[PDB]
Every structure is written in structure tokens, then in C-alpha cells.
Amino acid sequence: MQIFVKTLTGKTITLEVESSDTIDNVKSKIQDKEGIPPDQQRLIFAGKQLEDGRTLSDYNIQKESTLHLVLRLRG
Amino acid sequence: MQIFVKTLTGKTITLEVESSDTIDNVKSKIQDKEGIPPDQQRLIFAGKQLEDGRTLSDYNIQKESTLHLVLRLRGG
Amino acid sequence: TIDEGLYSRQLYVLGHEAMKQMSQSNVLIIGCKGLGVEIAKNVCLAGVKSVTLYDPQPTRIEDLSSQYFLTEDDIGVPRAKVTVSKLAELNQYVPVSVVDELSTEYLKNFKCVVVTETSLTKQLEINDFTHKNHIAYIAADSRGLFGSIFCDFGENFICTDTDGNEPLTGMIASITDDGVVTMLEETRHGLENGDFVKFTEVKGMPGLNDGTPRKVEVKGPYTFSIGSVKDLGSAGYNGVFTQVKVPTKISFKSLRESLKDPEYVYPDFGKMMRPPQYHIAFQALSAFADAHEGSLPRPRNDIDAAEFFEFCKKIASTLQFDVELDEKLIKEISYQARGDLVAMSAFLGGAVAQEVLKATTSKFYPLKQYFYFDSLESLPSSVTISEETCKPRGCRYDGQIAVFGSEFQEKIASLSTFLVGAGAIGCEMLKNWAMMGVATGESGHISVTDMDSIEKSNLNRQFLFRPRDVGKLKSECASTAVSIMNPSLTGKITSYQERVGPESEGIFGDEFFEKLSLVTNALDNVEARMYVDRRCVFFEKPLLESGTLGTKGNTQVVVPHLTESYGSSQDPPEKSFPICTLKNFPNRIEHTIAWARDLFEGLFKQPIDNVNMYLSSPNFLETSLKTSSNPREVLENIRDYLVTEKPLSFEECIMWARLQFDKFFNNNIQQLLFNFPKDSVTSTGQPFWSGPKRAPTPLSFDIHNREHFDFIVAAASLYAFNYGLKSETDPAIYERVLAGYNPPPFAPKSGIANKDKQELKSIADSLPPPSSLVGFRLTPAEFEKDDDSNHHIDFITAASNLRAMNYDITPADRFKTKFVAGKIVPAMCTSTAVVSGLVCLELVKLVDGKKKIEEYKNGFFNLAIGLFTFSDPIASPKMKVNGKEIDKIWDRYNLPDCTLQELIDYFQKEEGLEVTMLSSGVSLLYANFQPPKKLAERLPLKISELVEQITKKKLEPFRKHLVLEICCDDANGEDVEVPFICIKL
Amino acid sequence: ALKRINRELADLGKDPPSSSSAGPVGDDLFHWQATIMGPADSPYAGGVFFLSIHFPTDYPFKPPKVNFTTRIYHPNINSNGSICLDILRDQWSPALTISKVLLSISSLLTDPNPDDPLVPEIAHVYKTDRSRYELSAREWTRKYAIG
Ligand SMILES: Nc1ncnc2c1ncn2[C@@H]1O[C@H](COP(=O)(O)OP(=O)(O)OP(=O)(O)O)[C@@H](O)[C@H]1O
Ligand SMILES: [Mg+2]
Ligand SMILES: [Mg+2]
């Protein structure tokens, strides 16, 4: 299937993924396309932060879902 | 090569370096061990203040050398 | 029973126990020349029990070279007798006495014995006695540009504190079964191998909370090890650790034993072969004096130098010293034997006084044992220094002419200096200038500026000011004092009460600065230092910077076209806590003190200012309704402080204080715990109130408790001061009023159009009209730490301790609260003396006009550990502009007051650069991206007209130049840095 | 400070920030007014938030003072506009540009952090009753961030 990742600058990146794909694979694709290290990627879907070791299906991610890519800041 | 850095407050630091390292590498190591940004570090060896862009061999800094890490003070 | 009103800044360096031990110690000082009088002055200011002087030698004229308590009317009188009367005034708690004769058995009355201007045989005789009777012995010597110190505190000296640092403390995150202690996220413990620590509040390993120190094995910046804790438990969570500082035993050798095998302290690592030379040289000096009826070698005399070098050879052979003697250096020591410089005396006196305090307090690490110093790079090279020019003239400057000569004395006498600040360093600098004879010639002049007034706490280290001077301007008093010290300065000193900054450029303008020879900073803040540095860079004047902090100090020199400026380097900035940490989740007493200061400002300062501005500005409400970030807050403050909560007696002030106690220590905590219950968890399942977040608990008001009553008293008193009521301190009225208080009910609120503007209008029109209140004002409270009767520090302490009790933090006392809230800088007289000595040693280099950068020294020192270090100044960076060598700092463009178009065309044609940005002050005069209409309007105007138009403010009549910053691009489009522009109006 | 500020301004002009637009107020280089666009997939969608930036005299060696001027219903932004951002209080370094600060603020708007809040009541509403928080945020952005 296909998904969309929106960045802080308004850019939209389209990715071809499967519901069984791990979060790590998506972060790897984002690193390959944008060069952003996975450690600095903060992926958000429906108000929940995606965690490594899980799959897209774990978050009920379906056809043409939209994710957010943000920085890691806490304070 | 192993060198020692003494702070103005009495602390001692041991650094593992090589004669070909630049002063920037030494300042980065000091930042790692102390958290002092390289641009705020004042290093003195044998009456010379070490400047960025040069190497240790430029100052004849050899093994077991002692550097001083100093800073300015605002009172008076 | 230490008088904290006088020793305020010194207690933050030493402490109460150290000063208590000091106040029970006697100091004997042998010799009353410049070095001896400096030591005695520093000791008297420090606060020892008493000082005794022994110097029966009649006064001589040359002695006035560094003795500032001697006048030309005292010639022929013993120095001690004429010095004791002036020394007795420095401190009223320290008696000063004189003994006409010394016997060995008389030395048992003194805690410390300082020896100056004494032969080596007498020093051996005195030390042979003091060593076996456990009396601290210090011997100091100053010969020209050379100095020596020797310390012997006994074979079993006990040092309780070896570096003067506060004990290290930190918050733990986890302790494994093998003792691997880990700090919280991104937190450094800062320990070293061999330290000792004790733990508290450790959960899972109660055994670590007993309080037994444990060895530390540092394994990284974030973790360390304490050993095997297998028995005490499997794992520990959270907790805090505190460093334990253990006493050390230092063993000294006698002078007789240490002459053969000395132990050196090196003030400079660039010259590590010299101290062995000076060791022989000073002994040779003593032998020469013994062989010539106590007469030292004559200045720049070759026969005496040859004889002295023969003595040096003999001594070196006798001691089996396997050192090759440097003939030039030793003969230099011979030539300047009769030199007596006030700068060297100040430097060595500061060091020796600090050593005396170490001996009497058993604190800080003492010198062990020989400290030989030289400033031979200060010897002039632009004048003739020979036997003819260095011979005495029978004047008070003989001690200095014996080193520098008469021509250099003429050069010094015609200086035109500018001293910024008149504090401790300012007073020391003025004293040094008076003794050196600065500005006593026809064309000499001194200018000193300082806008502050003398206070009681300043008398501890500003020896030119007396208790009768409290409340007067520092500059006038300092100028009068130095004119008394050196009468030749009468009419050569001008004192201003102006702050040096952007607002005083009309007084310290182009004409004032064009006549100076150098500028010396004696400030205590970085903003003024940067401003004066920029002014000196623009006018190309030498600058002497210096600073102190407790026992640490530094001195720097800025030389035009040679070195970088003061602002070319960056220092660590002040630490400000996150707003969220202060607002809701404090974990240190500093956080609660900051919160208490903000509370003080918000209760007694801001509402009063709003009320006063409402009753003065006729259009305040309309401007505030769209200017401030919370007009509702302003309206509420005005209403509450005018009508709703205006007190009519002191009882209403007490009730208001009780209400504020409830508001800030009982209700906000209940609301916070309603929002985040103690059992709540984060989004990851972890407990919320864990680690840096401490669960608070509401306080219930109890009148008998001390902190609650202190808060009530301070708050009621400050409110009464705001409304001008008559406060009281008798507990009876407080206990009677607070008895009949019924707390309003409180229940935390769960929450759940344009009418708000209508409510704001209704509130605004409900306020009494300004016309009804004419001549009525509320007095705001301006924070003042140095007064112990305005309740400011009392209120801040009470509020901070109550908020600490909320979050279970360890409360502090008034001393620490005043230190933290007041931003007090610890200060000492010894550090001031040392920095003044170094600055005056650099001043003679500046006067000689030395060109090479290796002849100047920036100095750093820490007297608590006996560390001195020097380094050459950094040369100013160079650059290439249009294939030309340009100094990034000291070079500028000089252009007439042309038009903007003409300036751009000049930069295009001459430098081959395209101007992209042009700014002046804090305004953008020109930018390449501005719309064509704006540029076409602004192009044909002169620079002065353009600046006046953009800044909407006419240039002052005294303004003679403009400084412009310009950013330009080359032909290829590469940005190239250029120096600033100086437009001549 | 002037040269650093002008370099930042020119860099902003060359490559547009797209989602932000900062520039000096009038002709004063030490007082900027920036604009931030509410993320589309967030409660603040279709909202324009104005920020005031005050550069200190020591820039870039001290952080700029950034304050929201539009009212926003966020767990980390209080009624005075103060923003709970690490890089603005004690993590500031002389290597961060205003564009980075604007990106940080936009990220903060896109997802709040209720575990270390500045407004405990909004954080509590966010943690417990999410739908009410969404409704309140939409109401506030419609009431203040539009118009
Ligand atoms: N911008 C300035 N222009 C002129 N003089 C200044 C300026 N800033 C500070 N000073 C003066 O510099 C001196 C600083 O010395 P010092 O810090 O020892 O004094 P203080 O601030 O009065 O004392 P303390 O810090 O012990 O409370 C003071 O006279 C202060 O008035
Ligand atoms: Mg003062
Ligand atoms: Mg001060």
C-alpha cells in the first residue's frame, strides 16, 4: 500500500509500504530519502508516537494514512 | 601520548591524544570530559595560549605535558 | 559573633569557623617597609586578633618609594612608630602594637611570624626556634623585579580544606549490585578518583544512607563506582550523593634543612630553570650584605656585580648545586638589589597575607615551600639604564629610579590615564599610581569615574575609605586619600560621578579620549567591560582589564594594532533555570529562591507600579488594553490595590498576609495535586513524581512554627510599607489577630464569546477616577540586600523555606539566601592586591611602548591552591581585502559625510565590492533586498540625514563621528568581511 | 550582533521558510515579528500565530526572547506566550539560527508534551479527556488565530 509522511516545512513524501512493515523499515526509508538519522526522527500518527519494534498494523495504519515527522525535543 | 590538564579550580584531567591531533580535537575531548564548549576554553602551555587551527607539535607538546585550563572573572 | 555587616563578602570566601579561628590568632611582623606594610594592611583588613610590629630602623627618604603610611615629615623617626598609628585605623577590631626589642622567648605569644628585610643569619636564628615550638613562619623578600616567599608551618600541619571548593553533590538514577552508580540523564558528577561520598534518600539500599563515606572510582563523566554493595542489597533507585572532604597532613622542613634541598613552587612553566638560579642569588645577596655592613650592591654597578657573582659561585660550590649559573640573570638580580617597587610589594604582600590566613585558619593548600618570582620582562628598553641614570637623587622615587632610571621616571610623570571604577581594584590602582609617581609631571593627569557611594561592607577591602566616609562618593574620597598619600597629585586628579555607558558619551567624548594615554578597568560587570573595550578599540588606546572572584583572579592587556580586544573571547554565561522547573517542579533551594524573588516582585513591586502609572498617565488604560500581554491582570491589580484590598490598619495587613500564605503554600499545591495525583503515571507507564519531580504536600498554618510566623511578619511589614502604615513586631498582636481568622472554603476546579470585553469595560469603569485621587501614591518596594531592617531578605528566606517545606527540600538560612538572591560576588583584599600588582607590572610595559607580543603577559591565579600562570596575548587576526592585509579588529575606513549613493559607488570603484547591507547602531540604513521606491527615496541623502530620518532622532551637537557596519559581496558573489566605517560628521 | 542578524535575515530571504516568515519590525534589527502557520493535521489547522522575537545585545551569545502574541491553547504555552523550549533558556548555543527555533516551535505546536508541562490544567485535560482538549483547541484557534 501507500502512505504519506508530512514534514515540518509542509513537504509530503509518498512511500510504498505494507501493513506488516516494521517502524524501523519506515524510518530506514525516511533516512534513505531525506538523510535524517532515525535517532532524530519522531513519527506521529493519530496523536500517538510510533515506537521501534512494532508494525504499522499495530497502529491500525491503513491505505493512504498520513504520518508526521518531527524533531526530538523534551522539556 | 597522554597529557594532563589542570583547571584553575584544582581539578585534573587526563587526555589520550596523539602528536598530530589539532587543538580542536583536544578541545572537543575536554568538552566531552567537562562539558565546556570549545569556544569558551582557554588552554595554556609553557606560557603560550593554544589557538585553534594548529597542531600539538606546533607547541612542542609531548607526553606527560601539563596544560592549564583557565577563564576570566567578572568581579573586582 | 562575627560582624557580618563588615565581613559580608569575606565570609563567602572563608566561612564562619575559619574567621572564628582567625579572630584568636596573633601575628608578628618584622619589617615595616612597603612589603611589610602591605602584609600588615591585608592582615588587619582580614580580621586577625592583633598585629605587632617590630622595626626600630629610622625612616629614610627612599623608603617612601613603596611605604604609603610614611610622609616626608617622618624622616629620622622609627618606621614602626609612625606606621602603627595609621595602621590602627584600618579595622577597629584589630589592635596594632609596637615592640622596641625582640627576644626569642617572646615569640611564643604569636600564632604566625612574618619576616621581611632581615638577614639570613637572623632568619635562621628565628626559624630554629619557631620550628621546634610549632609556630608558623613566613619570610618574604623583594629585590627590584624579583621576589621570594618561604613558608614553614611545622612538621604536622593539618589542612582541613585543600582547594576551597564547595562539596560536590548530585542526583542518582540507579545503583547496580556492583556499586556502579549512575547519574540522571545528561548529568555529570564531577568527582575525581580517590574522593569520598555519602548517600541519602536511596531506595532499595537503605544501608547506603547511614552516612559512612566511601571511595570513588570514576569510570566516566556520568557514572562512577563505590565498591561492592552485595550485602546491602541487589539494586538501588534514586537518591542523592554528597562529597566528603577529608583532612590532610602536610609536613614542612625548617629553613636550615630546606636551604640545601629546596622544594619549589613554579609561578610560570615557561621558565622552569630560573628558581634554582634565584635560590643561589638571594643567598649570595645575604652574604654580600653581611660582608659590607649590611649594604646591598649599588644600582648598575659592575664591580659590585662581579663581587656578587663571585659570592654566587662560592655558594653554588658549597651546596653542591649542579646548576650552571646564568651570568646575565644573576647580574641582573645584582643590579636591581636596591630596587623597591610598589607593584612587586603589592603582589608579594597579597600572596604572603593569604599565606598568613592559611596558617591561622588551617584552610586552603599552602605554598610548599619556596616561591621565586620575577617580572624581568618589565625592564624598559627604550631608555638608557646605566649607573649614571639609576643613581639616587635624594627623592621619594629612589627605590624606583634604582630599577628604571630617571628618564623612565620622566616618562611616567607625564602619563594621562583614565580609571573606570573606584572599588577595591580602583583603590589599589590609585595607591600604586600615587606611589609610582604617575601623572605628577607638567603634562600628567588622572581621571577617575564611579557613580556609586561608600557602604559599610565596602570598607573590608577598600582601604582608602573609613567609616566616617559612608554615604559619600567613592571617586572624591579616593582622590583625596591619594592626594594625601602623595602631595604632588594635588590638582592632577579629576573625579566624576558618571556611569560609563551609552548615556555618558557627551562627557567622555572624542576630546576627552584623544588626550588619554591608557585606560584601566576596575569594574564588576561584563556589559561595562565590553562598552569600554569598544570605545578603546575605536579610539585606539591601550586597555588594562582585571577581575577577581574569591581567591581567583585574572589580568589582561589590550594593545592597539598588536593584540585582540577584550570582546574577541567568550566567557561562560549565567545559568537560568527552565520556567517549568521554577513554576511547578523545583528540586533545589536555588529554584525556590528564584521563585521567592519573583513572588516578592509580583506582590510588592509590579502592582504598585501599575497603580502609580494608572494615576499618572492619562491614556494608560487604552494603551495597556492592547500593549500588555494580560490587560486583565493589570486591571485586577489596579482594582485590588486601590479599592478591593486597600488596608486601613495593620490588622488588615496581617489578614492579607495570612490570605497570601493560603494562596501560595496551601491552595496552588492542592490544585497541582488535583491535576497530577501522586499515583499518576506518565504516557510510558512510569510514575509521574519520580526523579527530578518531587511530590509536594500542602502546608497548614501553625502560628507557633517559626517559618510561618516569619513569613507573616515579613509580608505584613512589606504590605504596610507599601501603604505607608505603622508596622509592629510584638508577637501579641499577631497571635491575637490570626486567632480570629476563618479560612474561605477552597475546592480545586476541574474547568469544564465577546462578553469578556464587556466585563473588562465594566471593571475599568468601576475603578475610581484618577481625578478623585490627586497626590495619592503607593510606595513600591525596591529590592535591597545590604539592609537588614527592610524585611526583603527576611521575606525571601521565609517564602523560599516554606516552598522548600512544600517539596521536602532542605531549607537554607539568611546567609545563603542573601548570597543566592543578591547575586553577591565573593571578594577578598589579597586577590585585589595581587591583581593590582600584576596590572601595575604590565603598566610599565605599556609606558615603554613595547612592540613585540611576547613581552606582554596575561595572568591568571588561584590563591586557594597556590596556582599562578601567565601567557602571551593573542595576536589580532589578519585578513585579505582586495589583495591587501587588513587587521580585523583595529582597522577601519575613514570617509567624509557623503551620500549613500556616493558611498556605494566608492566601495564599488575602490574596493571592488558590492554593498549589500549597511547599518548604524541598531538600525538598518540600507539593504539590497529593499523595494526600489524606498531605496530611490533613501539614495540621495547624506549619511547623517539618513540616520536622523531612520532613527527619528537628531544627532547631538557633541557627536563628531558615526560608526557603520557594512556587509558586502565580491564580484563572484562570495561574502567578504570588511572593517567598520568611520564617517566624519 | 548586527552582522549576524543581517546574515540570518538574508538567509531567510534567499530560501523561503515556506511555513514561516520572520522579519525586523520597522527598521529595528533587534526586534522581529515572525509568523507561524498551524499544521493542517492538527487542532490549530488554518491558524496564523504571531511571535515577537527580541535579540539581546549579546547575540548570538545569549538566546533570543521569543514570545507568542496570539492566544493558543497548548500544554506548553501559557497565557503570557512563554514557550517551554530548552534551546531558549539554557541549551542555547551560538550556532542556532532563528529558522531552527521556528522549526522547533512548529514541531511543538504539532505535538504537545504533557509529561513535563507548563500549564498543568491543559496537560491534565489532554491526558484524561482527549476529545475535550481537541474541541477546546479548535475553539481557541478559531476565536483568536483566525481574523
Ligand atoms: N558602568 C560603570 N561605570 C562606572 N563605574 C562602574 C560601572 N559599573 C560598576 N562600577 C563601579 O565599579 C566598582 C566595582 O567594584 P566592587 O564590585 O568591588 O564594588 P561594589 O559593587 O560597590 O561592591 P560589592 O560588589 O561588594 O557589593 C564599584 O565602584 C561600581 O560602582
Ligand atoms: Mg556599592
Ligand atoms: Mg560589585
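The count begins at 1 with the first shown residue.
Note: Cβ is positioned from N, Cα and C throughout, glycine not excepted.
Listed in Swiss-Prot:
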- D:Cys84: active site, glycyl thioester intermediate (ACT_SITE)
- D:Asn80 to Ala (Swiss-Prot position 81): Reduces ubiquitin transfer between ubc4 and pub2. No effect on ubiquitin transfer between ptr3 and ubc4 (MUTAGEN)
- D:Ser82 to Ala (Swiss-Prot position 83): Reduces ubiquitin transfer between ubc4 and pub2. Reduces ubiquitin transfer between ptr3 and ubc4 (MUTAGEN)
- D:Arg89 to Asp (Swiss-Prot position 90): Reduces ubiquitin transfer between ubc4 and pub2. Enhances ubiquitin transfer between ptr3 and ubc4 (MUTAGEN)
- D:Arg89 to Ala (Swiss-Prot position 90): Reduces ubiquitin transfer between ubc4 and pub2. Reduces ubiquitin transfer between ptr3 and ubc4 (MUTAGEN)
- D:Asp90 to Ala (Swiss-Prot position 91): Enhances ubiquitin transfer between ubc4 and pub2. Reduces ubiquitin transfer between ptr3 and ubc4 (MUTAGEN)
- D:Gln91 to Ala (Swiss-Prot position 92): Reduces ubiquitin transfer between ubc4 and pub2. No effect on ubiquitin transfer between ptr3 and ubc4 (MUTAGEN)
- D:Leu96 to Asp (Swiss-Prot position 97): Reduces ubiquitin transfer between ubc4 and pub2. Enhances ubiquitin transfer between ptr3 and ubc4 (MUTAGEN)
- D:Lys100 to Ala (Swiss-Prot position 101): Reduces ubiquitin transfer between ubc4 and pub2. Enhances ubiquitin transfer between ptr3 and ubc4 (MUTAGEN)
- D:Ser104 to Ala (Swiss-Prot position 105): Reduces ubiquitin transfer between ubc4 and pub2. No effect on ubiquitin transfer between ptr3 and ubc4 (MUTAGEN)
- D:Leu118 to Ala (Swiss-Prot position 119): Reduces ubiquitin transfer between ubc4 and pub2. Reduces ubiquitin transfer between ptr3 and ubc4 (MUTAGEN)
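Recorded features from Swiss-Prot, shown on the structure.
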| residue | record | contacts (Cβ under 8 Å, 6+ apart) |
| --- | --- | --- |
| D:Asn80 | mutagenesis position | D:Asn67 |
| D:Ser82 | mutagenesis position | D:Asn67, D:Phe68, D:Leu118 |
| D:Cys84 | active site, glycyl thioester intermediate | D:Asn76, D:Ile77, D:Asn113, D:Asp116, D:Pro117, D:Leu118 |
| D:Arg89 | mutagenesis position | D:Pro63 |
| D:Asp90 | mutagenesis position | none |
| D:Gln91 | mutagenesis position | none |
| D:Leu96 | mutagenesis position | D:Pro60, D:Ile87 |
| D:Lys100 | mutagenesis position | D:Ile87 |
| D:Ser104 | mutagenesis position | D:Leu85, D:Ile87 |
Specify the secondary structure state of D:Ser82 (mutagenesis position) as given by DSSP, simplified to three classes.
-> strand
Once the chains shown are all counted, how many other Cβ atoms turn up within 10 Å of the Cβ of D:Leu118 (mutagenesis position)?
-> 22
For the mutagenesis positions D:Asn80, D:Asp90, D:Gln91, D:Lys100, D:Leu118, which ones lie near chain C, with a CB less than 8 A from one of its CB atoms?
-> D:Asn80, D:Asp90, D:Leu118
Would you list the recorded positions among D:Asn80, D:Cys84, D:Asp90, D:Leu96, D:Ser104 that come within less than 8 Å, Cβ to Cβ, of chain A, in the order they occur in the sequence, writing 'none' if nothing qualifies?
-> D:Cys84, D:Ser104
Mapped DSSP class for D:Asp90 (mutagenesis position), helix or strand or coil = coil
